[PDB]
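Colleague: I have a structure here, written as structure tokens, and I will follow up with some questions on it.
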Amino acid sequence: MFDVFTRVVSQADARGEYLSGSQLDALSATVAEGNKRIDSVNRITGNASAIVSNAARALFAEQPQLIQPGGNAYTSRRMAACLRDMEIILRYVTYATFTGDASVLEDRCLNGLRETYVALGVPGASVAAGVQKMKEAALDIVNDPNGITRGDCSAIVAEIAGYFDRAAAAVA
Amino acid sequence: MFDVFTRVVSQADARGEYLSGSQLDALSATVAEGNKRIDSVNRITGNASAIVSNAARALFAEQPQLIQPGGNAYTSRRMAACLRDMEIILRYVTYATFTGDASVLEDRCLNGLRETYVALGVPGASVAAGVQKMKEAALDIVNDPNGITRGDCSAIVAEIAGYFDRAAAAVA
Amino acid sequence: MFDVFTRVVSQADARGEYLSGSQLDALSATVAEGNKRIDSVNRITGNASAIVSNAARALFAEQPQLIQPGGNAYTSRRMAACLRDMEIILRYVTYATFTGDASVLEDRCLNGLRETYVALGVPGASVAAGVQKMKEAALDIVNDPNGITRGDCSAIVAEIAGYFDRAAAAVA
Amino acid sequence: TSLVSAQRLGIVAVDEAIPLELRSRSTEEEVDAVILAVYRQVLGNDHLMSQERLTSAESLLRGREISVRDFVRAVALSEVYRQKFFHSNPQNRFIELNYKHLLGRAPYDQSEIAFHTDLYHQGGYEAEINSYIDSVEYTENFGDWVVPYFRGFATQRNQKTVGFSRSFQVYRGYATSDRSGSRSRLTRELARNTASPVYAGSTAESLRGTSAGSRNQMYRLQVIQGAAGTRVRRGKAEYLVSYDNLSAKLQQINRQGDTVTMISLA
Amino acid sequence: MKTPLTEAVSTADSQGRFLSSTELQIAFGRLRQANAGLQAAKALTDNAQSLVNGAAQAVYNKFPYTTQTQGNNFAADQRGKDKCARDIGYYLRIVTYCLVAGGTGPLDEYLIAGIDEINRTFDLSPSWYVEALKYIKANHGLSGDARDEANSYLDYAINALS
Amino acid sequence: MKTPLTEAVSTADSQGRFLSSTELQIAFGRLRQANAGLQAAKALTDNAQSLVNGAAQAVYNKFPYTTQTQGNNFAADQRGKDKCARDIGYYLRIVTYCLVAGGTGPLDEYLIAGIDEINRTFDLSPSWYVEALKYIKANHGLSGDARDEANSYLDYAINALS
Amino acid sequence: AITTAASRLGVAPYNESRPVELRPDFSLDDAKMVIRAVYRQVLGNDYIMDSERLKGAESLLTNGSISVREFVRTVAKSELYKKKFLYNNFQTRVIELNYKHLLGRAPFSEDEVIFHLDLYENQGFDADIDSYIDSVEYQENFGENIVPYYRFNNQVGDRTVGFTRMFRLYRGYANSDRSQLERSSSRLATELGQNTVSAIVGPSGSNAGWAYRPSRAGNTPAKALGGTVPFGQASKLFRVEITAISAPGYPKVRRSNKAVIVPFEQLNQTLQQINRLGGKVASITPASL
Ligand SMILES: *[C@@H](C)[C@H]1/C(=C/c2[nH]c(/C=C3N=C(/C=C4\NC(=O)C(CC)=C4C)C(C)=C\3CCC(=O)O)c(CCC(=O)O)c2C)NC(=O)[C@@H]1C
Ligand SMILES: *[C@@H](C)[C@H]1/C(=C/c2[nH]c(/C=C3N=C(/C=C4\NC(=O)C(CC)=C4C)C(C)=C\3CCC(=O)O)c(CCC(=O)O)c2C)NC(=O)[C@@H]1C
Ligand SMILES: *[C@H](C)[C@H]1/C(=C/c2[nH]c(/C=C3N=C(/C=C4\NC(=O)C(CC)=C4C)C(C)=C\3CCC(=O)O)c(CCC(=O)O)c2C)NC(=O)[C@@H]1C
Ligand SMILES: *[C@H](C)[C@H]1/C(=C/c2[nH]c(/C=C3N=C(/C=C4\NC(=O)C(CC)=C4C)C(C)=C\3CCC(=O)O)c(CCC(=O)O)c2C)NC(=O)[C@@H]1C
Ligand SMILES: *[C@H](C)[C@H]1/C(=C/c2[nH]c(/C=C3N=C(/C=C4\NC(=O)C(CC)=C4C)C(C)=C\3CCC(=O)O)c(CCC(=O)O)c2C)NC(=O)[C@@H]1C
Ligand SMILES: *[C@H](C)[C@H]1/C(=C/c2[nH]c(/C=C3N=C(/C=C4\NC(=O)C(CC)=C4C)C(C)=C\3CCC(=O)O)c(CCC(=O)O)c2C)NC(=O)[C@@H]1C
Ligand SMILES: *[C@H](C)[C@H]1/C(=C/c2[nH]c(/C=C3N=C(/C=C4\NC(=O)C(CC)=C4C)C(C)=C\3CCC(=O)O)c(CCC(=O)O)c2C)NC(=O)[C@@H]1C
Ligand SMILES: *[C@H](C)[C@H]1/C(=C/c2[nH]c(/C=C3N=C(/C=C4\NC(=O)C(CC)=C4C)C(C)=C\3CCC(=O)O)c(CCC(=O)O)c2C)NC(=O)[C@@H]1C
Ligand SMILES: *[C@H](C)[C@H]1/C(=C/c2[nH]c(/C=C3N=C(/C=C4\NC(=O)C(CC)=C4C)C(C)=C\3CCC(=O)O)c(CCC(=O)O)c2C)NC(=O)[C@@H]1C
Ligand SMILES: *[C@H](C)[C@H]1/C(=C/c2[nH]c(/C=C3N=C(/C=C4\NC(=O)C(CC)=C4C)C(C)=C\3CCC(=O)O)c(CCC(=O)O)c2C)NC(=O)[C@@H]1C
Ligand SMILES: *[C@H](C)[C@H]1/C(=C/c2[nH]c(/C=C3N=C(/C=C4\NC(=O)C(CC)=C4C)C(C)=C\3CCC(=O)O)c(CCC(=O)O)c2C)NC(=O)[C@@H]1C
Ligand SMILES: *[C@H](C)[C@H]1/C(=C/c2[nH]c(/C=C3N=C(/C=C4\NC(=O)C(CC)=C4C)C(C)=C\3CCC(=O)O)c(CCC(=O)O)c2C)NC(=O)[C@@H]1C
Ligand SMILES: *[C@H](C)[C@H]1/C(=C/c2[nH]c(/C=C3N=C(/C=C4\NC(=O)C(CC)=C4C)C(C)=C\3CCC(=O)O)c(CCC(=O)O)c2C)NC(=O)[C@@H]1C
Ligand SMILES: *[C@H](C)[C@H]1/C(=C/c2[nH]c(/C=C3N=C(/C=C4\NC(=O)C(CC)=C4C)C(C)=C\3CCC(=O)O)c(CCC(=O)O)c2C)NC(=O)[C@@H]1C
């Protein structure tokens, strides 16, 4: 897996070149965003249970067929698995946010997830909807201007949105 | 193959939902940039031969092992094929720019391409280097301020760079 | 795995047949050649490091793309894996020479090796070239007339060449 | 197939392909498009050098002297086709290439191989190639004026189900070609009248989690195994192992005498 | 999926060509249309429940035997009315996809292809859905380009059914 | 790659845990370091040719038989001198990667893993590269945290070679 | 096999159990049984808290994304395994535990310690774990689909010293590797280094002298060098291991554990004296020929 830094390194190594002054400066700018990235990971993690439960509640309210008898999230084991998956995906999204690179999310969580779900009969579109609900809640929590030093977090918030969207597409 | 519009549609149908007011406004903002997108395609197309040839010459100057006897781009047939691949990838990048979606790359240009290169012994890392060089030359072409109604094309340039990066990663 | 003797036995058992007088006579001739076979195995083994390293050097000299940055044999771990593979192949070729039957080489080395290299992105045509370089060095070593009882090792040399050819064909 | 499956299987572009027909009073562009499509299909999407083009056959088609089917046959009988697909290939690989190129499908059964091996042994190359183009299957799908196109991913009248699964062995993706000879991936399953799992597009992928080692890569080894240790429950097995354990797994399989049929990234 | 942009690309790609002025003009045509399509999609979405309900009753009025005959294919019971309003909703929803896409693609991919097999198999009359579509044409309230593009897709469905 | 960020996530993932204060503190540590690391990388990169040529000459001085003895493993001809300069450049470039990544990950992945097999197979003396690495330590002109981090990676390689 | 002494040795429950196999097309109850077995075996019968479960690895096992062996591998490489067995232990202790958990047997020889200590030191813990799981021995006994289990019974390839050493590592059914009298100390460092064995002392509950453990120094040797000469007229000698000596009290009693070599003709007196010391006989073993 890569982080924002080693992503650049690996690209440079395959070309056998030193990082350019432009690339180094791009990393310096990333370093300048580090505190915002740490806060964003902290804020999502601090609210993880709420993000998952509220998104799952909203999801089943919109898709009652999931929780009717015979539905894919019906029975405790399957509901429990569904809630577990929502948290796994959120957790890996926070991993990607922490590292600044999607490789952890892609390599460990999403790679092969669609196939697992298709084989199981898990409705991918409903998972994607759930991920979208978690995304909205997470972005609001990150952007909340209270109790934190004020500043512009649009760049980090956009990166997090991309990670959530990756997860949604990977299963949708 | 999707475009920027039908991508949204396909997801919405999988959920059995109408597009939301936000998705419609999002697609509307896409329409607002339509002229910039069309210009960017027009510019890369108008310079396609120079982009390809200049990138090729640069690649073989950085990687002269490719063209020495025994090299993967030695002999006219192999050089001709290499030039075709560079042109093919650039053409599909313009398609993705035109449609506003990556599916055309994933469906056609990149579909099995790494497998093809491994079977043939084409050095995929070198192809990635050549793609990166076309990328740099293409974005300068797109950003050239002369002879065009001045405006901010940063979003499209970022999108185009993404398509080039997707191609490079597929064979890297 | 089979050796030269059990190969014949297995074919006879499948027919429910005693070995014929001709089959026994052929094995006697094999026995009469046994000392040369042992000498060939001992000579290849005794020069294993030189055979491998000389072959590797020659390969990278003729195919410098392998060792340029981004090349499959670039970086210490990949270079070490490549040298390991060369030694493995040489080792199983000596095993086949020792037993007088290709089965050990086919079952325990070449089994799935082409598919493995394809999956890994290892250039099989370059492995084949490496194996040929080891072949040519090995045969000269086996044929060296100095410090050995003089005689005709043509048949054993042809058999050994055959084993090397299997390996080169299989990996490509 | 529909988007939901075609996207996973990497065959969206095949699904949206439209048969190309040469109409009466076609333009020069339409003839050009048809010639290009024939070369792409019959030559399995190789890069075609200008020195390899059939100058004369192209002229005759453009002059409406010969039909599209005649032009397909001219290309199939050409030295270019022979050099690409026949002279350096074993016969069974050659035959499945003819089925892909000329009928747009994979072979259905071993007897198709036997039929065409016999025909080649009897009447040579020309008789073998003509059997495809003159067949009822060719005439009813493409006739004289439609360029052949791949059909194996769609339910055809009088096909065998296994034709669909086998299509993925001979069609490897849009950006692929039948250029390197080689062996057929279909040999065993044709000979034994069986099927193999479809690992194409993104269906080869499997979950990694924390179990995929230092490179976060799993490899899928498909083996044929017997009991020559613990009890063997299936004659066909798959193993998922990380890069770090791949050498150990090969050595384990090898020591047991079991056969590796395929390995790929997962 | 039939749409101006994807058809420009697939045609150029089939010919091995870069995009030229022709495909650029196709894109301008798409841009000229798109806002009206998006406006039309919004207007239809906001009234989805009214249009679907009114269309369902319009069919019931025109074909009264549907609410009175017993049978899996009829709307005499509650399930049938649910099936029916669902189907009409499918038509209306997918039509808005066409307005968003700027072509019949969504109708072709999701509804039209195979509909003849379905209606025969389940004994569903194409005329019922034509009447429903006719209602939506008469009631969607659109005007200008939005009306023109929307009626083309409704009529396209009607023509496919008749 | 052993970098602070990836290792933190990998350890958390092993336990199926969200990141916590421990991992956030790992991140602050990385941030405290990163600017110095990047400044070191730029300084080594800008002086790369001087450092590499100087290091090669330092090896030739300490081990004069390398430029005088015939053999594939020695630098008595231009072929061998070029290999040697290339190798030293590899060490330097990858060390700059370690400074950018904030760990020995790049050295471990690209150079150190398997270096013993290479040096043994091709009869290269690890003492040659130790000498070059000492030259680079003593001539990069880094100060402060950049010096400290650069030398830790240079010493990491030296320790590996001995 | 082990029949008469099975219960007192703590082996009877394992005699009564079958290997836990994950069959192709397994059911969910099959997966749960594997998960439970793997946690009990590989984590040495420690209680596992819900917060410590490897939920992701369990999911992948349940899904067939990893076989039993790969699930074992994941558990063995987890921070949970390392916290329990690596970070607080002498590496020889770690190797003992790995053998018990992953191979179901005790180390046979010092060579095994050399191999695994070097492998850990040169390539790290993960590499060492792989060596157990990718071993020929693991493959032959458990293969891809069977949870590792204790191999009490004699098998091809065994050595006798393995049998005695299993009861240095296994201390009974209601017990865990982290809840044994010797605590973190290597059980076999000395046995392996000297290639010696110890009299078997079965688990508590079924063996009164279960707590007998020798001291660092000042132990009685196993065999009666010199024969009966020091004892005068004696027919045969026995080595008696005694534990829980308290009655006289300090300083008359220094170590509560003692091994004595006594002649046949004094066994009656010895048992009487032991009882009055309060002690419990741990083992009796012939000491002369
Ligand atoms: C970034 C890409 C650069 C840029 C682009 C840009 N273009 C416009 C506006 C227009 N561009 C066109 C294009 C064409 N007209 C034609 O007839 C054809 C030939 C077939 C083409 C390609 C058109 C029609 C317009 C609108 C009218 C006009 O000429 O201005 C803009 C202005 C904003 C807009 O959205 O229209 C911009 C920004 N501008 C830059 O500075 C970048 C280097
Ligand atoms: C082709 C391989 C070359 C060759 C071989 C050759 N060898 C012999 C005879 C012998 N070689 C051995 C070998 C060994 N003796 C040992 O103790 C060991 C070490 C374990 C080895 C490897 C032996 C025992 C003999 C027999 C005694 C003898 O010295 O002759 C021959 C003679 C024919 C025979 O079969 O005996 C030959 C031909 N000779 C060449 O010229 C080739 C270059
Ligand atoms: C009744 C004693 C009290 C009560 C109930 C209540 N339950 C929920 C939500 C859920 N209940 C379940 C239970 C099951 N689902 C199953 O599949 C099975 C096994 C067959 C069981 C037992 C589940 C899974 C949920 C959550 C998902 C769902 O909504 O179906 C609620 C709503 C909770 C919420 O946050 O929406 C309530 C109110 N509440 C009381 O106060 C009663 C005393
Ligand atoms: C919840 C929003 C939806 C849902 C989920 C659901 N998932 C499963 C089963 C599995 N989910 C996974 C996923 C993972 N396991 C991992 O370790 C990781 C990280 C690498 C992931 C992403 C797996 C592997 C399974 C299968 C094994 C298991 O049971 O854990 C189920 C149960 C399916 C069944 O029939 O047993 C469910 C219900 N289902 C919905 O309906 C929601 C839309
Ligand atoms: C972004 C979505 C929101 C936001 C973030 C933001 N944070 C800072 C600055 C700091 N945040 C921290 C964080 C922590 N300190 C700790 O000790 C821990 C616990 C382990 C954490 C998570 C720190 C250290 C700083 C710097 C010092 C300070 O006192 O601020 C900023 C300011 C810019 C900067 O990056 O330093 C910003 C913008 N602010 C918003 O308004 C968003 C809602
Ligand atoms: C000499 C008569 C004139 C001339 C030559 C010139 N050629 C190039 C570049 C290339 N030449 C080739 C030719 C071949 N490559 C092959 O593999 C084979 C078959 C074995 C041939 C015949 C190729 C492919 C190139 C391009 C890539 C490369 O440089 O290797 C150049 C440089 C062109 C450039 O833009 O870099 C030149 C100068 N130029 C003259 O003016 C001479 C009269
Ligand atoms: C050297 C001439 C070429 C080369 C080789 C190369 N191989 C690998 C990796 C592997 N090679 C094997 C092969 C085997 N493993 C075995 O145990 C056996 C006998 C049963 C064989 C034949 C395997 C399994 C691997 C991967 C797993 C492992 O390394 O243990 C590499 C590295 C690949 C990578 O790092 O991704 C390389 C470089 N590469 C070249 O370029 C030469 C032509
Ligand atoms: C209906 C009960 C279930 C269902 C079916 C379904 N099948 C397909 C696609 C195909 N079905 C076949 C099967 C055959 N083709 C043949 O020629 C033969 C007889 C010799 C058989 C048995 C094939 C080959 C396909 C793929 C090619 C094709 O679609 O034409 C689909 C379509 C999937 C898609 O994404 O397009 C469907 C829907 N689906 C269900 O949900 C039911 C459980
Ligand atoms: C050039 C930068 C590098 C290079 C290229 C190279 N490629 C080939 C051969 C093929 N390339 C393709 C790729 C495509 N075909 C398509 O239709 C599409 C779009 C959908 C793509 C992307 C294919 C299919 C082939 C094989 C078919 C054919 O070769 O005709 C070669 C030729 C290899 C050979 O002659 O054996 C070469 C040389 N080689 C380099 O060294 C550069 C790094
Ligand atoms: C310079 C200090 C001395 C010297 C150097 C020398 N090196 C080689 C050959 C090789 N060097 C390497 C090293 C690396 N390859 C890598 O990928 C990396 C990590 C990124 C390293 C450090 C390798 C693998 C080789 C062999 C293969 C190759 O040539 O690339 C030689 C030639 C050895 C030979 O036999 O050809 C030489 C001369 N020699 C001296 O005398 C200097 C003092
Ligand atoms: C037969 C002459 C006498 C006899 C024997 C007897 N032995 C056992 C049980 C075991 N024997 C061994 C011995 C070995 N294990 C080894 O690894 C080695 C060398 C490789 C030896 C010699 C072991 C370990 C056991 C127990 C484990 C097992 O049997 O698998 C028994 C059965 C004990 C019981 O059932 O409880 C018996 C009967 N018994 C007599 O009465 C004869 C005098
Ligand atoms: C509660 C009344 C008292 C108490 C209990 C206590 N026990 C432990 C730890 C263990 N208990 C057992 C017992 C069993 N494990 C089994 O499998 C079986 C059935 C065959 C039994 C009877 C074991 C083996 C352990 C150790 C394993 C583990 O994970 O702990 C503890 C934990 C001690 C500690 O964590 O340090 C405790 C607290 N403690 C009291 O104070 C009560 C009097
Ligand atoms: C060197 C200064 C002296 C020396 C050392 C020596 N040690 C051994 C053998 C072993 N050393 C250990 C040590 C450890 N095991 C651990 O778990 C740890 C902590 C993580 C340590 C430090 C072990 C267990 C062994 C036994 C296995 C092995 O042999 O490696 C030897 C070999 C003894 C033998 O007879 O083989 C030696 C030589 N010896 C001296 O003379 C120096 C004073
Ligand atoms: C007090 C802090 C803890 C405690 C003590 C305790 N000890 C005993 C019994 C014995 N203690 C010894 C100790 C020694 N023998 C030696 O030779 C030496 C070194 C020179 C020492 C320290 C011995 C031999 C005994 C047994 C004989 C005797 O009782 O005198 C007991 C009584 C045990 C009993 O079961 O009656 C106790 C209570 N107990 C605690 O709970 C404290 C933590």
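Residue numbering for chain D follows Swiss-Prot, covering 2-181, 185-232, 236-273 in order.
Header entry for method reads electron microscopy, 1.9 Å.
Including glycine, each Cβ sits where the backbone N, Cα and C put it.
One entry in Swiss-Prot concerns the mutagenesis experiment D:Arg26 to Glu. Its note says: Significantly decreases interaction of PBS-linker domain with phycocyanin beta subunit (cpcB). Under the heading of mutagenesis, Swiss-Prot lists D:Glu29 to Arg and annotates it as follows: Significantly decreases interaction of PBS-linker domain with phycocyanin beta subunit (cpcB). For the mutagenesis result D:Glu31 to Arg, the note given in Swiss-Prot is Significantly decreases interaction of PBS-linker domain with phycocyanin beta subunit (cpcB). For the mutagenesis result D:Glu80 to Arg, the note given in Swiss-Prot is No change in interaction of PBS-linker domain with phycocyanin beta subunit (cpcB). Quoted from Swiss-Prot, the note attached to the mutagenesis of D:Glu141 to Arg states: No change in interaction of PBS-linker domain with phycocyanin beta subunit (cpcB).
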Colleague: Among the mutagenesis positions listed here, D:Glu29, D:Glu31, D:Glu80, D:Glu141, which has the most company in the form of other Cβ atoms within 10 Å of its Cβ?
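Modeller: Of D:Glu29, D:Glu31, D:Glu80, D:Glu141, the one with the most crowded Cβ is D:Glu31.
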Colleague: Just to verify a number: CA distance, D:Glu31 (mutagenesis position) to D:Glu141 (mutagenesis position), in angstrom, no decimals.
Modeller: 23
Colleague: To the nearest whole angstrom, what is the C-alpha distance linking D:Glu80 (mutagenesis position) and D:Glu141 (mutagenesis position)?
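Modeller: Checking the Cα atoms of D:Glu80 (mutagenesis position) and D:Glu141 (mutagenesis position) gives a distance of 27 Å.
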Colleague: So, three-state DSSP: helix, strand or coil for D:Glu141 (mutagenesis position)?
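Modeller: The residue in question, D:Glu141 (mutagenesis position), is helix (DSSP, three-state).
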Colleague: I need the CA-to-CA distance for D:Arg26 (mutagenesis position) versus D:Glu141 (mutagenesis position), whole Å please.
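Modeller: Their Cα atoms are separated by 23 Å.
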Colleague: Between D:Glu29 (mutagenesis position) and D:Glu141 (mutagenesis position), find the distance joining the two CA atoms and give it rounded to the nearest Å.
Modeller: 27
Colleague: State the count of C-beta atoms found within 10 angstroms of the C-beta of D:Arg26 (mutagenesis position), not counting that atom itself.
Modeller: 6
Colleague: Could you list, ordered by sequence, which of these mutagenesis positions: D:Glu29, D:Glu31, D:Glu80, D:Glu141, have a Cβ under 6 Å from ligand 1?
Modeller: none
